[PDB]
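Each remark here refers to the structure printed beneath this line.
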Amino acid sequence: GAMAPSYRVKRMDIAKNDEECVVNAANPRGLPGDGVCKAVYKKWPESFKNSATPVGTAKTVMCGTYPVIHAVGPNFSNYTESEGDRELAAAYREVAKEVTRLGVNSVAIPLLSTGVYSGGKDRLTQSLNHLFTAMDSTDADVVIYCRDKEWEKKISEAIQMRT
Ligand SMILES: C[C@H](C(=O)O)[C@@H](NC(=O)c1ncnc2[nH]ccc12)c1ccc(Br)cc1
């Protein structure tokens, strides 16, 4: 594990992360997809072999020796608020289990179920809180990657508020 496990946020492409493994905001079918998923596909295409997995789960596939953890968050256009919230929390718990199993000292992670899976709602606080609930008991350094400029400031404030 990391010597002093921490949380950090960076506004940049997760495909260019400086961590020991990456979490993909995957679709359930293991398709190249769009946004984060497409960037992950362009960088580690070999990791998409048999990467299909149900909503609320995570499946790791190695690209060489670099682990890609395909985490499938719910699309809130399809799920109710209650059922979607439960699947989103579950997807993050499965990511924590995989990060622990892999023995990595750091992990790059995006905010699951935001953007096109958000059902047109701002889900920064909801997704980030579920990320903390799952990762708080792990000892990996967590680096959150985002694209929205207002989101970088909000995530940074949320991390600092807890320290
Ligand atoms: C809404 C969120 C953000 O702005 O942080 C967005 N992130 C991104 O697209 C994004 N964030 C980090 N590295 C990236 N590389 C290429 C894209 C990209 C995102 C949308 C939908 C889902 Br599901 C998950 C994440």
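FYI, residue positions are counted from 1 along the chain as it appears here.
Header lists the method as X-ray crystallography, 1.5 Å.
A Cβ is built for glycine as well, from the same backbone N, Cα and C atoms used for every other residue.
Looking at Swiss-Prot, you'll find the mutagenesis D13 to A (Swiss-Prot position 1343) noted as follows: Partial loss of ADP-ribose 1'' phosphate phosphatase activity. On its own chain, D13 (mutagenesis position) has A39, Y145 as residues at least 6 apart in sequence with a Cβ closer than 8 Å to its own Cβ.
Counting Cβ atoms from all protein chains shown, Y117 (mutagenesis position) has 23 others lying within 10 Å of its own Cβ. Annotation source Swiss-Prot lists ADP-D-ribose binding site at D13, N27, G35, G115, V116, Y117, citing experimental evidence.
If you take the C-beta of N27 (mutagenesis position) and look for same-chain residues 6 or more apart in sequence within under 8 angstroms, you find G33, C37, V72. Looking at Swiss-Prot, you'll find the mutagenesis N27 to R or Y (Swiss-Prot position 1357) noted as follows: Almost complete loss of mono-ADP-ribosylhydrolase activity.
Quoted from Swiss-Prot, the note on the mutagenesis of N27 to A (Swiss-Prot position 1357) is: Partial loss of mono-ADP-ribosylhydrolase activity; complete loss of ADP-ribose 1'' phosphate phosphatase activity. Secondary structure from DSSP puts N27 (mutagenesis position) in coil.
Long-range Cβ contacts of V36 (mutagenesis position) within its own chain (separation 6+, distance under 8 Å): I14, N24, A25, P110. Listed in Swiss-Prot is the mutagenesis experiment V36 to E or F (Swiss-Prot position 1366), annotated as follows: Almost complete loss of mono-ADP-ribosylhydrolase activity.
When secondary structure is read from DSSP and collapsed to three states, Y117 (mutagenesis position) falls in the helix class. A mutagenesis experiment is reported in Swiss-Prot for this position, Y117 to A (Swiss-Prot position 1447), and the note states: Partial loss of mono-ADP-ribosylhydrolase activity; complete loss of ADP-ribose 1'' phosphate phosphatase activity.
In sequence order, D34, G35, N75 are the residues of the chain that are 6 or more apart from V116 (ADP-D-ribose binding site) and have a CB within less than 8 Å of its CB.
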